[PDB]
Amino acid sequence: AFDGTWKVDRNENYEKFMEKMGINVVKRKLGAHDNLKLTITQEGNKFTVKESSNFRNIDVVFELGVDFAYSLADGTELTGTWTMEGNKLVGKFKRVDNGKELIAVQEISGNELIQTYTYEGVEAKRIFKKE
Ligand SMILES: CCCCCCCC/C=C\CCCCCCCC(=O)O
């Protein structure tokens, strides 16, 4: 599964996705080189993710199928759920400020972890390698 420590390797269309989200030019450069590392552990229906990046170090804890709130590094708040569909984690979120939907899918491709995000018609992906 997703268990383990994962470190971001490369991105696809990420700066354009950040621009749509409204992140300023300089911040997008920083975002794209965030050194993000995720440590994922599961305990039944619940996941604990240690998110560690140049921006912050926080714990993200959620139960599959239960809504929870999550804040983006820039302060943007989302609420939504993650559910396991097949072998992927599908996340359906909504920004609290403007009510717009933000979808995220997480899947394993060989030995890489791929996250894909969609927002307002733009897609982005972040690919992680296992440490
Ligand atoms: C200044 C830097 C701005 C960074 C903007 C980030 C863009 C949006 C990213 C992804 C939203 C993913 C929502 C997932 C909730 C936590 C679950 C998980 O990551 O496994």
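Residue numbering for chain A follows Swiss-Prot, covering 2-132 in order.
According to its header, this structure was worked out by X-ray crystallography, 1.7 Å.
Using the three backbone atoms N, Cα and C, a Cβ is placed for every residue, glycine included.
For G45 to V, Swiss-Prot lists a mutagenesis experiment annotated as follows: Small reduction in stability, impaired ligand binding. DSSP assigns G45 (mutagenesis position) to coil in the three-state reduction, placing it in neither a helix nor a strand.
Long-range Cβ proximity for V61 (mutagenesis position), meaning a same-chain Cβ under 8 A and a gap of 6 or more residues, is found for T49, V50, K51, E52, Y71. Here the residue is the original one, while Swiss-Prot reports the published mutagenesis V61 to N with the comment Reduced thermodynamic stability.
According to Swiss-Prot, the experimentally introduced change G66 to V is described as follows: Large reduction in stability. The DSSP secondary structure for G66 (mutagenesis position) is coil.
The Cβ of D98 (mutagenesis position) has 10 other Cβ atoms within 10 Å, all protein chains considered. Record note (Swiss-Prot) on the mutagenesis of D98 to V: Reduced stability.
Under the three-state DSSP scheme, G100 (mutagenesis position) falls in the coil class. Within 10 Å of the C-beta atom of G100 (mutagenesis position) sit 7 other C-beta atoms, taking all shown protein chains into account. In Swiss-Prot, a published mutagenesis experiment is listed as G100 to V, annotated Large reduction in stability.
Here Swiss-Prot describes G111 to V as a published mutagenesis experiment; the accompanying note says: Small reduction in stability, impaired ligand binding. Here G111 (mutagenesis position) comes close to no residue that lies at least six apart in sequence on the same chain with a C-beta under 8 angstroms from its C-beta.
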DSSP three-state assignment (helix, strand or coil) for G111 (mutagenesis position): coil
Residues that sit under 8 angstroms from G66 (mutagenesis position) by C-beta distance, when 6+ apart in the chain: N46, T82, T84
Neighbourhood of ligand 1 - mutagenesis positions from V61, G66, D98, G100, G111 with Cβ under 6 Å: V61
Cβ packing number for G45 (mutagenesis position), 10 Å threshold: 7
